[PDB]
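Asks: Sharing a structure below in structure tokens format, with a few things to ask.
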Amino acid sequence: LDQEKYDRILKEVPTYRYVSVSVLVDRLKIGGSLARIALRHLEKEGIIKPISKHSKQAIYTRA
Amino acid sequence: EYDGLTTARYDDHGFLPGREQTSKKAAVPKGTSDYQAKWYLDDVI
Amino acid sequence: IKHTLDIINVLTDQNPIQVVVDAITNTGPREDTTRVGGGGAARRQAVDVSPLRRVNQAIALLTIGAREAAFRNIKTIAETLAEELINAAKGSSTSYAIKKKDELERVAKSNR
Amino acid sequence: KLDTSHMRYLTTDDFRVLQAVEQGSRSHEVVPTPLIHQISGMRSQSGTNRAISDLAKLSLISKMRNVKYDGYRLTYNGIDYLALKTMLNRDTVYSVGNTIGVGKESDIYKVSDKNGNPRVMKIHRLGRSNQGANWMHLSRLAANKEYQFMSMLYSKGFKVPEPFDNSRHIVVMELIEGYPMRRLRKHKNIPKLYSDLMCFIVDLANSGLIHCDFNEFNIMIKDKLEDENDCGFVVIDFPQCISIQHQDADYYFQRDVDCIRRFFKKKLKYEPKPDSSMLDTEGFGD
Amino acid sequence: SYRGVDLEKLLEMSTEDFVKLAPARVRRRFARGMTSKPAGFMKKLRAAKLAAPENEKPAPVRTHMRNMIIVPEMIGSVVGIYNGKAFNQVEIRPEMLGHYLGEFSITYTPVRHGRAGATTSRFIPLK
Amino acid sequence: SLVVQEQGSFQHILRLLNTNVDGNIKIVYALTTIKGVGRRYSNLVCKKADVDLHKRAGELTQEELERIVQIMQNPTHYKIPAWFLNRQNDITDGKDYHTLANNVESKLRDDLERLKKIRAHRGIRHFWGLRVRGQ
RNA sequence: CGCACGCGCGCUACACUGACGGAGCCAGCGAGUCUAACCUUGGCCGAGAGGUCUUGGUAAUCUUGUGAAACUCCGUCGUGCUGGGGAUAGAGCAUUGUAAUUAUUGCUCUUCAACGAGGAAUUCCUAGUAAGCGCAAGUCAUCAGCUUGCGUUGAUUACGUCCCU
């Protein structure tokens, strides 16, 4: 179980309607503090478009 | 009977009798005012 | 609204009012009871309020539905609004505000 | 607020008077001056205005000097002191006070009986007090009507406490050393007593009076036996009682199915075991 | 026994020095100024060990405050101390360290929450 | 961030320092789950190890803690904070006890053993607070 | 000012519009030593507190532009009686008051409580009223919580009569 998220994102970002941390909860693994960490390195893949930045409210948009 | 009672013959509309149930406990340390005697060494058994 | 609404600007919306063409208005209120005096039995009558209730079953339940139904929510305040105006056109009945949508045309119909 | 300490200065001069004038203020509201002697057969001037000026400060009577329709009225203590005097007269209260308990039209006043075991003088004063045309008419009769409607399941096999006397505002309820469902911590038989909340309104439909009103103060695990803790039920659920003919039972019957589902689950995170029951059986099996 | 460190160092200290290591609500008391009210107390102490059956029990000499601090030096003497009226006999030892002589007080016939018998004396018997 | 998973490695609950310093809370506040260690003890380790509070924390290595054993294991040379602790330079002993789950409550109540055997406040009434308030 | 019970008052916490490390740095009803111990504007003394080792003031100048607060932006944590709260209490610090005791509040850091907008009943509301947030004062030797204000920023719902009274 090493890179099953690597294939089930690059074949499932055009299957999942959004990109968030609640995608990961469908497999029931982690709910916790490894989430606000992961907003600044995720979109180096390059399929979903970022929109806005705010330090208290870091929000982007699904595509 | 003069000393084997709780209430005088006032029954015949008045008192509920005030019961003084004596359950004394010792006063060990030294020096006592009116107050502090009963709260010295209360072994509440 | 401005920090949230680009998600709603994806789902079949060029400008974000285009699905919302047929969404806000189509909850048009037609019928609601009054509290009958009754004399004892507090029954209900088949009468009509002005059409601002199934409006407020869809708009005042978005006032709570944006802030106060996102107050103490699992997710945040403004970003549980990724769903609030997608399919709000007609009766879905499986939601926080659409569950009592049939109950303006049947509550004033059941005991009338 | 309350006064209590204006009573013990009297003599027999008011004891013949009271329930003659209490049945005399009902036959003839506000009584003028020279009638306190002559309703009771008390004499005209043998210790008389001495005794009425004694009663005057005590607020159980007041000098309502109107224009030839004078007033001697048996203020608010004309019910209150004189029902204490009535329980001194009807052989229940022998002195006043070991009392702790607060409501609005039900104060819990902890007393000891003629027997010696305790009971409770609950007092009825609604509107606080506001005692007027119907407020006195209520607390006279809501002490009498609720002397009649606390036995609706005691005869029928279930737990309703028993009333004793109905003196003018006073309703005497043994005394119940309760433990409500906000005071309790744990239980030994949980899943029996959730399905018995469907089943208590089953019992309430046998007598023809459905009761609802259940908050966290309601069901007293009380103290019948102190040592071995043979507890019981006190069910403070009464005043949401509705005659079933009225058109509100569409949402009273559905309360019996899907409204009690929180307290044995959440208060007692422990998700429950048992079954339930409707009241469609109780429509026919009264 | 005063700290655990050497006892021939600590017992005869005044209102000066260690409290400049201690915090300022009990440093704005003990490291400001010695308050020498226990200095003529020694002069009555030096006679309160002479004519006793020695090492055992001297006389209960009275003392009537609530913010006065005793220093441990004086193993073997007795002083009666304020408790609201009377004078609690204390065989003065190093077994009290910087706490009030007038802390010897809980001054009431006790608070009736378990046996409420004096509340029964205020209620109403009634004619 | 990094779309990479692992092979059975990460837990969710640990058992660390004789009690549960967990594998979902860090060094800092799972040493608050056990009683006796506050924030800035392991947050002054941040200027020497750069480990702050921002993670789900079944990640700790027992050799980074060995440079924190350079801060822990002898309580007499190893940067113990001096305006911080639970009980600290005490009337009880005199040292700054930044102790642990098994060593706070045994080093806490020598101010409550004392004063009214000594006739003042805390030597009968706190024993009354153990002969009555403890049962 | 000690606590078997009960009420009300305001203030909060029960969370991700939350507060935190710092930059974006505004008001006024403004108030300050006479025949003196006030308001305070130099770096640091100091873990911190200010002394006013100094200075400026009979006053919109010197505090003062009360460089006020809620605060806006780079970094902090995605629901876990929780990085929510400091509830209770201890240890390392003062400005004092002739001494902080029943600590008088100003000061660094841990202890982190009930409580999942909470049963009954409701408090005030229209062109400037809800709603927060400050300032400084009789409280000040220790601050405002009450208070009278001013200032900052300022929401759903509306011209109506007895249903409550």
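To match Swiss-Prot, the residue numbers of chain D are left as they are there, and the shown ones run 2-129, 145-302.
The way this entry was determined, per its header, is electron microscopy, 3.8 Å.
For all residues, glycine too, the Cβ spot is worked out from N, Cα and C.
Swiss-Prot documents D:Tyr73 to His as a published mutagenesis change and attaches the note In RIO2-1; nuclear export of ribosomal 40S subunits impaired; when associated with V-186, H-210, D-364, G-371 and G-417. D:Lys105 to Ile appears in Swiss-Prot as a mutagenesis experiment; the accompanying note says: No change in activity. Sequence annotations record features per position, and here Swiss-Prot assigns ATP binding site to D:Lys123 based on similarity to another entry. Record note (Swiss-Prot), mutagenesis D:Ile186 to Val: In RIO2-1; nuclear export of ribosomal 40S subunits impaired; when associated with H-73, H-210, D-364, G-371 and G-417. The unchanged residue is displayed. In Swiss-Prot, the entry for mutagenesis D:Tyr210 to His states: In RIO2-1; nuclear export of ribosomal 40S subunits impaired; when associated with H-73, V-186, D-364, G-371 and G-417. The structure shown retains the original residue. For the mutagenesis of D:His227 to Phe, Swiss-Prot gives this note: No change in activity. The structure shown keeps the original residue. Quoting Swiss-Prot on the mutagenesis of D:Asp229 to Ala: Decrease in activity. The active site, proton acceptor feature in Swiss-Prot is assigned to D:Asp229; the stated evidence is similarity to another entry.
Are these features on the surface or tucked inside, and what touches them?
Replies: In the three-state DSSP assignment, the secondary structure recorded for D:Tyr73 (mutagenesis position) is strand.
Listed in sequence order, D:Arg126, D:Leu127, D:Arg129 are the same-chain residues six or more apart from D:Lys105 (mutagenesis position) with CB atoms under 8 A from its CB.
Around the Cβ of D:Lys123 (ATP binding site), the same chain contributes D:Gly102, D:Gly104, D:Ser107, D:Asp108, D:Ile109, D:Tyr110, D:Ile186, D:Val187, D:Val188, D:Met189, each under 8 angstroms and 6 or more positions distant in sequence.
Neighbour count (other Cβ atoms within 10 Å of the Cβ, all protein chains): 20 for D:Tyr210 (mutagenesis position).
Taking the Cβ of D:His227 (mutagenesis position) as centre and 10 Å as the limit, one finds 22 other Cβ atoms among all the protein chains shown.
DSSP assigns D:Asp229 (mutagenesis position) to coil, not to a helix or a strand.
Long-range Cβ contacts of D:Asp229 (mutagenesis position) within its own chain (separation 6+, distance under 8 Å): D:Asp253, D:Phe254, D:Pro255, D:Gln256.
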Asks: Do any residues at least six apart in sequence from D:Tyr73 (mutagenesis position), in the same chain, have a Cβ closer than 8 Å to its Cβ, and if so which, in order?
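Replies: Non-local contacts for D:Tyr73 (mutagenesis position): D:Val32, D:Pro33, D:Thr34, D:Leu36, D:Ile37, D:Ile53, D:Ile62, D:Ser63, D:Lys64, D:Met65.
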Asks: Roughly how many Å lie between the Cα atoms of D:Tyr210 (mutagenesis position) and D:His227 (mutagenesis position), rounded to a whole value?
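Replies: Cα-Cα distance, D:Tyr210 (mutagenesis position) to D:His227 (mutagenesis position): 16 Å.
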Asks: DSSP on D:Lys105 (mutagenesis position), three-state: which is it?
Replies: coil
Asks: Would you count the other C-beta atoms found within 10 angstroms of the C-beta of D:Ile186 (mutagenesis position) for me?
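Replies: 24, counting other Cβ atoms within 10 Å of D:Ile186 (mutagenesis position).
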